Each structure stands twice: as structure tokens, then as C-alpha cells.
Amino acid sequence: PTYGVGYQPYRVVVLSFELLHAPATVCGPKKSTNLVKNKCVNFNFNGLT
Amino acid sequence: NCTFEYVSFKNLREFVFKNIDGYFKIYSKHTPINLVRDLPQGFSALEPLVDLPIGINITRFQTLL
Ligand SMILES: *[C@@H]1O[C@H](CO)[C@@H](O)[C@H](O)[C@H]1NC(C)=O
């Protein structure tokens, strides 16, 4: 613990991203709005625009 | 090695298996029956169970019993 910062321990995580012909098993989270009935709106349900 | 994993005569249990663009699709139906030696003559449609993003190719299969 008495070491200077260049000698002190650092933890490291390297996050590696893979993309192939095989389908996406991981995605960033997709947020949702409140719902408006009886008004003209743009909409998106499960990617159906 | 380890991989992806998932958890969910008197009768006829009918199933369909197909593999398209990296997804494995399973459909099924159950019915009462009154015939032993053949598939019962009539119509009902198999509903989807699961649609799994496994990427694996298939050319052969077998039953467990
Ligand atoms: C499935 O087979 C195709 C060739 O038809 C190949 O390009 C692909 O990499 C194979 N997928 C796996 C997960 O082995």
C-alpha cells in the first residue's frame, strides 16, 4: 500500500464485442414511453413503426 | 464444452422442428385420439412454443426414450 501510483495495483476489465453471421445474443437496453390513446401519433411497438 | 441453455394410445403429441438464419423454431399441439396404428384423419394447426437464437447447423437428429 506504500507504493507510488505507477507501482500500485490497478484492476482492468477489457470488454470485447463479437459480430458474425450468427444472431445477436447481446443488446443494449431499449427504453419505452408512456402510451397515448385517441390521438394521432407516431408509434413503435417491438420495432413495428 | 458448455454453451447457451434454457428452461421452460390415449393422446397424440405433434411437433414441428425447423432451422432458419440461425434460429431454431419449435411448434406443437396435443389432442385426444381414438386410433392406435396411424395419425388420426382431421385438421388442427400447431402453435409456436419457442424461437431460439442458437446459430448451430443441423443435418441429423434422434429421439430420447
Ligand atoms: C453453419 O454452416 C455455414 C456453411 O453452410 C457456416 O458458414 C457457418 O459458420 C456454420 N455455423 C456454425 C455455428 O458453425
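Following Swiss-Prot, chain A shows residues 499-547, kept in their order.
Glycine is no exception: its Cβ is also placed from the backbone N, Cα and C atoms.
What Swiss-Prot says about the mutagenesis result for A:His519 to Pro is this: Increased resistance to human covalescent sera neutralization. Swiss-Prot gives this note for the natural variant A:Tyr505 to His: In strain: Omicron/BA.1, Omicron/BA.2, Omicron/BA.2.12.1, Omicron/BA.2.75, Omicron/BA.4, Omicron/BA.5, Omicron/BQ.1.1, Omicron/XBB.1.5, Omicron/EG.5.1. Record note (Swiss-Prot), natural variant A:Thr547 to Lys: In strain: Omicron/BA.1. The unchanged residue is displayed.
Checking the recorded positions A:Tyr505, A:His519, A:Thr547 against chain B with a Cβ-Cβ cut-off of under 8 Å leaves A:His519. Looking at A:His519 (mutagenesis position) and A:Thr547 (variant position), their Cα atoms lie 26 Å from each other. The C-beta environment of A:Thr547 (variant position), restricted to residues of the same chain at least 6 apart in sequence and closer than 8 Å, consists of A:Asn540, A:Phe541.
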